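Here is the structure we will look at, set down as structure tokens.
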Amino acid sequence: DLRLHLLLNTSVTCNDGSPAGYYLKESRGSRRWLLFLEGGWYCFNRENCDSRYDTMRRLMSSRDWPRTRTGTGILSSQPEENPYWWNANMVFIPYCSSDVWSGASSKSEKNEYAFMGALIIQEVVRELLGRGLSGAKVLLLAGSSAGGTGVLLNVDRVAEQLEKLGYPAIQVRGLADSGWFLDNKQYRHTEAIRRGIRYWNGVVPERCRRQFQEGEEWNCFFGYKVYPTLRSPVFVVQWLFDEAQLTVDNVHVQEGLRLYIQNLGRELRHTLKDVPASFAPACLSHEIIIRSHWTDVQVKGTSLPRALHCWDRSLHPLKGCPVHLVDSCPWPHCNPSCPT
Ligand SMILES: O=C(O)Cc1ccc(-c2ccccc2)cc1
Ligand SMILES: *[C@@H]1O[C@H](CO)[C@@H](O)[C@H](O)[C@H]1NC(C)=O
């Protein structure tokens, strides 16, 4: 069990003005820290955010949060469930800003909701330094879905925050799960993100912002465009046929759809060709790293916890311990280890 702490700085809030927070489980014999960003879509205007407030309120407010949460998958402390980092300090950061972790705007006379995802991450790091993070050797910022995109948007800012605070020895790294999307043609007929950024006062990494410039920051929400600009090491986990990618493409088999789906897998494989640390199975699924059975899937005979351990060794090519694992077969579930 991870225990809830609401932020001491009560000006850093969820959408409705209630305090943000984090769930923590310490491991006093470890210098590794895992900070995980929850996912869950987003909202981009008043009417669409009001709808989410009615039936997805735990993603907009801390008022009903439980005092504890069970750590699962990579957040599990049992070696059998988590061969990778079972002895690490574990942090689960709930997603209650509906802004893909990009916002920096308070609730005010002119704003019905607060969008503070980027400031939530910064404040969690700040308060954790007084609970042990000051002694860390590695801080892994991880996340699934919208939290996976959040890793790409925020990993370099966490690294810069710690350098300016006087902690140059903590190695900051990223793990982005199910957050690597394509701005492709739909099967049946980017605007929502463009409007979202203005609604949220969204912020993107600095080098990417300077490339695309004013009005075009939406580009930095797409993995294959923002990743080459990042300086921190980032491991990318991405199903080739992601269910949320297919949803935004209006896919739910004859030749037209077969060719569409095969081309989608090929395009995703191409964007990952020069990503040295990556895990990309040919499955129709969504999210993996906090699922209890996340140890089950394999690419070319190597599991995800093993690939992550090999990544750890590479940051000290390795014989029999690979870090770049991308399927080549062209149809969902051509890999036998895909989730049932
Ligand atoms: O959160 C989910 O369960 C699915 C999901 C993941 C990422 C994004 C996303 C938003 C903006 C830019 C890129 C990705 C949207 C939905
Ligand atoms: C609380 O957070 C806000 C927003 O990031 C910041 O401006 C303020 O300085 C913080 N307060 C303290 C005491 O650090």
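The numbering of chain A matches Swiss-Prot: 88-276, 288-350, 356-419, 428-451, in order.
Quick reminder: no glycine exception, Cβ is built from N, Cα and C everywhere.
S232 (mutagenesis position) falls outside any helix or strand according to DSSP and counts as coil. Per Swiss-Prot, active site, charge relay system is recorded for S232 (among others), and the stated evidence type is experimental evidence.
Look at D340 (active site, charge relay system): DSSP puts it in a strand. Residues near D340 (active site, charge relay system) in space but far in sequence (CB under 8 A, at least 6 apart, same chain), listed by position: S265, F268, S388, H389. Annotation comment: Swiss-Prot describes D340 (among others) as active site, charge relay system, evidence class experimental evidence.
For the recorded site, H389 (active site, charge relay system), the DSSP three-state label reads coil. For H389 (among others), the entry in Swiss-Prot reads active site, charge relay system, with the evidence type experimental evidence.
Listed in sequence order, the residues of the same chain lying 6 or more apart from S232 (mutagenesis position) and placing their CB within less than 8 Å of its CB are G126, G127, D264, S265, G266, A342, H389, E390. Quoted from Swiss-Prot, the note on the mutagenesis of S232 to A is: Abolishes enzyme activity. Unable to mediate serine depalmitoleoylation of WNT proteins.
Spanning 8 unmodelled residues, the straight-line distance from the Cα of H419 to the Cα of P428 measures 12 Å.
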